[PDB]
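Take a look at the structure set out below.
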Amino acid sequence: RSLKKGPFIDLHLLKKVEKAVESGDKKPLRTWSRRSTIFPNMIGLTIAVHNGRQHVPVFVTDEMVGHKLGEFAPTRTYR
Amino acid sequence: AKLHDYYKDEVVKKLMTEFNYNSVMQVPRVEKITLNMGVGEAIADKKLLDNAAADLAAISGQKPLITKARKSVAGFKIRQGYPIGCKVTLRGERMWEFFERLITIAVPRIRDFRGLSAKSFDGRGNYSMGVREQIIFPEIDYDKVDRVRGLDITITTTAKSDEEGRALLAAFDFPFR
Amino acid sequence: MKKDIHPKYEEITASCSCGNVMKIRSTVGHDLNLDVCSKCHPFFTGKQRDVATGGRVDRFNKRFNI
Amino acid sequence: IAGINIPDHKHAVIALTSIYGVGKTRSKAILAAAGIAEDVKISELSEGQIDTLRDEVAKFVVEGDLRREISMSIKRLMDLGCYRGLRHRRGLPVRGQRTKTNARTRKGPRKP
RNA sequence: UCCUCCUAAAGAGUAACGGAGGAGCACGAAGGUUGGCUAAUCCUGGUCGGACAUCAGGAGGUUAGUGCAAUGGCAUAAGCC
RNA sequence: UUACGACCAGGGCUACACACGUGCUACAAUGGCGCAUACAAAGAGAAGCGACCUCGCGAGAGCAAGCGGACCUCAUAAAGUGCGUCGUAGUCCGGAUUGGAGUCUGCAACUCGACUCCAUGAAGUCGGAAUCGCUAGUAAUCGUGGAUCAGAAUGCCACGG
RNA sequence: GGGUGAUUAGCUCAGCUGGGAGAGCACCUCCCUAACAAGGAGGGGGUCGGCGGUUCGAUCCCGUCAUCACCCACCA
Ligand SMILES: [Mg+2]
Ligand SMILES: [Mg+2]
Ligand SMILES: [Mg+2]
Ligand SMILES: [Mg+2]
Ligand SMILES: [Mg+2]
């Protein structure tokens, strides 16, 4: 569904995560990279992701590692 | 019996030292088993209660006493005296025979069985259990049954505490959790 | 007991596919041959297998063949 | 007759498909691994072979384990807060189909 | 016309277009005896089964029940088999 | 006309109590599923079609000829026939919907791709009033191709049985 | 002041000393129609006035109050 080899992540979002574990837990990371998957070294972070109009924050949990950030940010609001 | 002397040796020797009892009359013993099955749906027709009584008598070597509703409840749409369940009391030799032939070849046959609750004691040392499926006893041949009418066991013992009931019942290798 | 209102009781000897054969008194009428008895059902080894869940970064780590 | 539940009256390949978790090819693989003829029925099988069938089925997640496994999957997604989980909660299609006119299966029988 | 309570003033009785309710039957068992038995309600554990069904043990002690009003009575049960 | 013009990222055009139009697949035995085998036409291809072979249960991946094509590839046509089974059951009909495992293309498949494998097996047992097409290689049915297109037809445009 | 009756779908009304609770037209969708009407197919509705009560059941049975509809208030 993604590829045989080489899981995908945007470079800018990878760099912000490495800077996070270097500087520890910090303020939420505001990113628009709804396509980049989750790595284990993002767990414990409260990164915020775009939903088209606002950055909805998502607190990364152990389970959410095989998914993508946009999977936890709905786009269209209904009722 | 098969398990009576087993108990009278191993469990008595264990519980004489476990609780520093001064007499063999003090170590708790199991006194009866009550196999209950409240059919509930026999208000529709008596055939269900007769079938359930047949299954209960097959499971335990005794005719089941038919229990009728004690008081009328409008919620359940029954009135006083409606035959509504079947019940068997097992004591002594039949008690021990059923106990062994349960804890040997009926609990293992429970679908997705991983252990019976150990905290399910009423506070007076007596234990209770539900089976949800009568076919778990070997006596049901699948060629004369109609439904999966569940069943209830109540092991009534003379223990005066949940710790005492658990201690008595574990020595028989009770598949707890 | 109540003198022939109760079903028959015979000392049958029920057998199992993995040994586990014993002399029992029951109202069956034929020695049914069943699967594992209490002596072989995995509630002594299967306790390790009872906790069958665990490891999601493991799944992530195995997919990382790159 | 065993395999947790009862397979009845059918060819061993297709009777075994009644096992929740065994379909056409898994049943073919089981009968291949048990050395049982495909074309024969469940009433012509010896008790000395059904035990092998129980062994063969034991190498697969089946009714009790499978339905728990599926329930864990859906609940883990529902509790996850992800889009697939949200669609599971609200009852809407998850694979990404239309909801404008179709999706009567997931939505259920029509109601105004 | 009849029954129950109050008015009715601790024996009986006691009126009003005084205050409240019922009856004009039922039952060959719901009568007679001889055995046996003891409720309502709540708590705990128990398969569908819950506020409440049947089960087990604990409290409780007649708050239950009586063919039908109300009063009086009923464990030696007059209650249930 | 320092924005109704311009650039970028994300989102939306894919929503979903419902209603309608046009379709595809079925509700089976004039059939489903296995094994064997026959007969097309038309068309497209150079950052393209991609033999053979090897590895994959498969989608395919590696190596790699040939072909600007009556030469090579896409490309074994399918309904058909022969044999066997299934014996009228919501089934060996139906193939939805969900859960895993994956392949590809693409910078990137979460919103929101296609495809393969394992598991699941939902409605549906021929359709109310009404209503549509068709006069002969026509209706009905069966498969194939092309345009658009990195990927994405149950639509469209073509071809033959 | 005294007496009687009625209360059931949005409207007008039927409803067994018990039994989802029914009819017309209203409402919903779909047909028909250029489009509406009319016509045809399918469908949904309910405080049975409200706490109450002998009951295997209270809609119809059971005192009552709430409201609207009547009737009587004569000799005086
Ligand atoms: Mg007496
Ligand atoms: Mg953009
Ligand atoms: Mg099929
Ligand atoms: Mg499949
Ligand atoms: Mg028709």
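Yeah, the Cβs are placed from backbone N, Cα and C, and that goes for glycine too.
Listed in Swiss-Prot for this protein:
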MUTAGEN   C:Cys16 to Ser  No Zn(2+) binding
BINDING   C:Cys16  Zn(2+) binding site
MUTAGEN   C:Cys18 to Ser  Binds Zn(2+) normally
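Here C:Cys16 (mutagenesis position) comes close to C:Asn33, C:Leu34, C:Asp35, C:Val36, C:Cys37, C:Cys40: these same-chain residues lie at least six apart in sequence, with C-beta atoms under 8 angstroms from its C-beta. According to DSSP, C:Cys16 (mutagenesis position) is assigned to a strand segment. Counting every protein chain shown, 13 other Cβ atoms lie within 10 Å of the Cβ of C:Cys18 (mutagenesis position).
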